[PDB]
Amino acid sequence: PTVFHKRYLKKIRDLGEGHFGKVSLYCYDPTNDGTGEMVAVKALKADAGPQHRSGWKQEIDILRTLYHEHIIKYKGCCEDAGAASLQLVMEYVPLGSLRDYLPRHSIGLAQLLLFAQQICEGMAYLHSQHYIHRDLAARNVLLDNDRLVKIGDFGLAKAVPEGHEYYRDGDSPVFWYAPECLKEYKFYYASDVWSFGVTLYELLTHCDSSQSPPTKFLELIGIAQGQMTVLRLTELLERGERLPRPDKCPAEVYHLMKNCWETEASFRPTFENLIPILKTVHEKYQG
Ligand SMILES: O=C(N[C@@]12C[C@@H]1CN(c1nc(Nc3cnn(CCO)c3)ncc1F)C2)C1CC1
């Protein structure tokens, strides 16, 4: 409901960009004194078509109703006159994504497992509101402080239809996708759990680019495959091939990743089942 007046918005820097959206940091200072607030503002590119434009209004709606400690805070909206839509105004998460943070700060196993647990809490909450994330990766997990992580983007999030268990593109994050998404084109709550396992893998590799899911999966498929990357990915996953065990990852946590990566979606734990398990594995490594 909150409206941001564009007259007090001074752009500081870019925070991220996708194929149709962009996030920039702004100072919102209705003075010029030291009462100024730091905000993250998401805008839809003015060139985006009607499908992306209607999906944008849906994204804004989803964030307006989502309230959880491990989910980015919605701040307000403002008229984006140049793009002839709205701009999504959110809180500025000071330490950025884990994708950018982890390659530069050696973090202990216990802190990573705590982050893992916080992602699950945020995701179980999202699933209880009947939404699927569709884009759970370390790039969408924002660090507030060394003990607080938040799901910071909902660009692909969809409401699961009332009498259905699932929701039915070159921008799709295929290297974080369960075989049922790639093959049957169906996204279940269990499909987000697969993606979590990929995000947990990223955390345990400290988001090293040479260990990343696209790097690792493209080394297994090869690069001279024509339009067959997705087809070849679907078949290595069906032969039980998986992302390796990250160096310094305990066997137990790796088994847990493998359980999120069950080919049979029904054999995957829910995010509710993951919470007490992660609490327990974290308490262990914290001491
Ligand atoms: O950029 C996008 N989505 C989000 C998840 C990305 C980063 N974003 C946000 N980032 C931050 N803080 C911060 C600090 N540093 N850095 C850059 C290093 O990571 C980002 N706060 C709020 C946000 F909303 C939103 C969509 C493709 C356009």
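Residue numbering for chain A follows Swiss-Prot, covering 889-1056, 1060-1178 in order.
When the header is checked for method, it gives X-ray crystallography, 2.3 Å.
From the backbone N, Cα and C atoms, a Cβ is placed for every residue, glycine too.
Per Swiss-Prot, these features apply:
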type: ACT_SITE; residues: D1023; note: active site, proton acceptor
type: BINDING; residues: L903, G904, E905, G906, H907, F908, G909, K910, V911, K930; note: ATP binding site
type: MUTAGEN; residues: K930 to R; note: Complete loss of catalytic activity
type: MUTAGEN; residues: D1023 to N; note: Complete loss of catalytic activity
type: MUTAGEN; residues: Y1054 to F; note: Reduces basal catalytic activity and abolishes IFN-dependent activation
type: MUTAGEN; residues: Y1055 to F; note: Reduces basal catalytic activity and abolishes IFN-dependent activation
type: MUTAGEN; residues: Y1145 to F; note: Does not affect phosphorylation state and enzymatic activity
type: MUTAGEN; residues: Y1176 to F; note: Does not affect phosphorylation state and enzymatic activity
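Secondary structure at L903 (ATP binding site), as computed by DSSP, is strand. The recorded positions near ligand 1, defined by a Cβ under 6 Å from one of its atoms, are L903, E905, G909, chosen from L903, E905, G909, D1023. In sequence order, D1062 are the residues near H907 (ATP binding site), counting only same-chain partners six or more apart with C-beta under 8 A.
For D1023 (mutagenesis position), the same-chain residues 6+ apart in sequence whose C-beta sits under 8 angstroms from its C-beta are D1041, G1043, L1044, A1045, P1064, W1067, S1086.
Around the Cβ of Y1054 (mutagenesis position), the number of neighbouring Cβ atoms within 10 Å comes to 18.
When the recorded positions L903, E905, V911, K930, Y1054, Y1055 are screened for a C-alpha within 10 angstroms of the C-alpha of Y1176 (mutagenesis position), no residue qualifies. When secondary structure is read from DSSP and collapsed to three states, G909 (ATP binding site) falls in the strand class.
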